[PDB]
Amino acid sequence: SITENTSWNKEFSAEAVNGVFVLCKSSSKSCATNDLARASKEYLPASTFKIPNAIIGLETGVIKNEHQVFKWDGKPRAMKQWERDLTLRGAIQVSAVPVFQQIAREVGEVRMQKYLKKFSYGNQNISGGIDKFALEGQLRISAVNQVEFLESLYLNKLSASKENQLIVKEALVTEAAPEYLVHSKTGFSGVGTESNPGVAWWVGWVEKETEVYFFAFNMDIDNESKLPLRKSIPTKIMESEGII
Amino acid sequence: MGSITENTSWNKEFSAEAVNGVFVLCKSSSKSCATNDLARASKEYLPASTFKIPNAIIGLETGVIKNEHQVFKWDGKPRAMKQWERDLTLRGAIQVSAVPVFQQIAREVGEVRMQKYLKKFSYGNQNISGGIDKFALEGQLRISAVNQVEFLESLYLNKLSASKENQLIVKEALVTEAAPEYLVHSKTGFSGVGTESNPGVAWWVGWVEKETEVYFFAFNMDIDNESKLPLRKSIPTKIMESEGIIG
């Protein structure tokens, strides 16, 4: 069950933003959202795919363990902040595309499909190059699906060892307060055209008191200066809900 | 660890606040440690709430603690602190340093099993005498700053005599600060004010994952007044900031 919530609309209007926020308390069986339709509309996951990809890499042996260091080969990378040795969390936090491209390559097409079928991850479409399906390929996932996936990860219910799920879960911690804990991941497919904009994500969950809140946010974006919004809107909503 | 050296440049931070204490900072890659006081780095003090780390690990290994989602339910009886008077997660119980919650864990583990795991952990003098539910706060257990960093490193590398799964669960419960470039796992300790002539101890132990480097730390100080308690975080914080590790 997904229920529309009209009071969150002000945060999208003030910023003139076409997006959606899904927020589920305790479990994914009853979620609230500003837009029923968009909540289940599937977009390029981009860097949010680093979550399932981190689990898959661990399950397949490609990523050797928790303390694996992804070494830089000295060859130029698209961002300067990727041009260094990286940990799992490190690669996840700076969104180190080439690190995860190489992981994806070594997983291979067969195993990638197998695990995305297991995880019920989006349209499960990995076609159009193994190193680029989540960024420019055919893979599509919705905010509701991102939410169901993360709850499985939280509860250790994914088709993977609890060990490997815990490893990724720690790699996802972005905010630690005395009151609450935040696990989250950003995505950004690019700017695209004005007619066909890119997509920006912020997905994750919050552990406050003895309660859990699962969340996923996406929005249309044609200008990178609007990027901070992918965190500020869902944060503003969750702050006014008393969550963070 | 591999080596330790005395570094008296950190004394500035202790001198400013009239604090008698010690900081140990060890770099995982080089296996090398630095401390302002080699002598105190090896002096064994009451772990206080820092014992919650191994206690949580032992609690998860013996099955006394179910999993990472176990709620330590509050019945309704009056407790020593207002912050403890609610239902708490594993992290919550660790963060607020809930004494009754972990006493209950300790008692269900019992002396025999606690002794066994502390031997396996090499945790201080291994003296659990003075009541199963108070040996860490007012009993006979003593651990040093060098011992703590060795213990926490063993936890970090999952080398402790417990399942990796349980060591992961505790490691996340200890996360206290998260930034894009660094991650802080930490635990506070406070044994009480004692007296004017026999001061109490306050701890801050943990580790920082920064870049591909890991920094293990143990801080303690003589404390006779609760007003000086926030100094257990600020002094080592100021040290690690000046080392370029955090902030």
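Here, residue 1 is simply the first one shown, and the rest follow in order.
Using the three backbone atoms N, Cα and C, a Cβ is placed for every residue, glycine included.
What Swiss-Prot annotates here:
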- B:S49: active site, acyl-ester intermediate (ACT_SITE)
- B:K52 to A (Swiss-Prot position 70): Abolishes catalytic activity (MUTAGEN)
- B:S97, B:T188, B:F190, B:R232: beta-lactam binding site (BINDING)
Inter-residue Cα distance where the pair is B:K52 (mutagenesis position) and B:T188 (beta-lactam binding site), in Å = 10
Ordered by sequence, the long-range same-chain Cβ contacts of B:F190 (beta-lactam binding site) under 8 Å (at least 6 apart) are B:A48, B:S49, B:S97, B:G200, B:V201, B:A202, B:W203, B:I223, B:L229, B:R232
Considering all pairs of residues in B:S97, B:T188, B:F190, B:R232, annotated in the record as contacting beta-lactam, what is the maximal C-alpha distance expressed in whole angstrom?
-> 15
Ranked by the number of other Cβ atoms within 10 Å of their own Cβ, which of the recorded positions B:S49, B:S97, B:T188 ranks first?
-> B:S49
Within 10 Å, the Cβ with the most other Cβ atoms among the recorded positions B:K52, B:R232 is that of B:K52
Tell me whether B:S97 (beta-lactam binding site) sits in a helix, a strand or coil according to DSSP.
-> coil
Could you say whether, by DSSP, the residue listed as 'active site, acyl-ester intermediate' belongs to a helix, a strand or a coil region?
-> helix
Cβ within 8 Å of the mean position of the Cβ atoms of B:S97, B:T188, B:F190, B:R232: remaining residues of the chain near beta-lactam = B:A48, B:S49, B:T50, B:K187, B:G189, B:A202, B:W203, B:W204, B:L229
